[PDB]
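**Q** Dropping the structure in here first, questions after.
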Amino acid sequence: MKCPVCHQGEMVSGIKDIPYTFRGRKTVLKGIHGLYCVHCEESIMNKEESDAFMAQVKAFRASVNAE
Ligand SMILES: [Zn+2]
């Protein structure tokens, strides 16, 4: 499929480590499955992929808020 954001790159199946900063705290969200644009790096995650990703995101946010 063509990337729905940059309209030139192709979407490919992959696993990526995703940097994230929340309330000034920096982390890398490891091993996130999804489709990724080879050109602009836009991600497309289906329901199951989104659930896994957001579990990581929310665990990180919770830890930051409690610290
Ligand atoms: Zn793209």
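The backbone N, Cα and C atoms fix where each Cβ goes, and this holds for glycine too.
Not my notes, these are from Swiss-Prot:
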BINDING   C3, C6, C37, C40  Zn(2+) binding site
MUTAGEN   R61 to A or D  Decreases DNA-binding, decreases thermostability of MqsR-MqsA complex
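Map these features onto the structure and tell me what's around them.
**A** Within 10 Å of the Cβ of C37 (Zn(2+) binding site) there are 21 other Cβ atoms, across all protein chains.
Secondary structure from DSSP puts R61 (mutagenesis position) in a helix. Under 8 Å, Cβ to Cβ, and six or more positions away along its own chain, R61 (mutagenesis position) finds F22, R23.
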**Q** Which residues, same chain and not among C3, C6, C37, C40, have a CB within 8 angstroms of the centroid of the CB atoms at the recorded Zn(2+) site?
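**A** What remains near the Cβ centre is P4, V5, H7, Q8, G9, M11, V38, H39, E41, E42.
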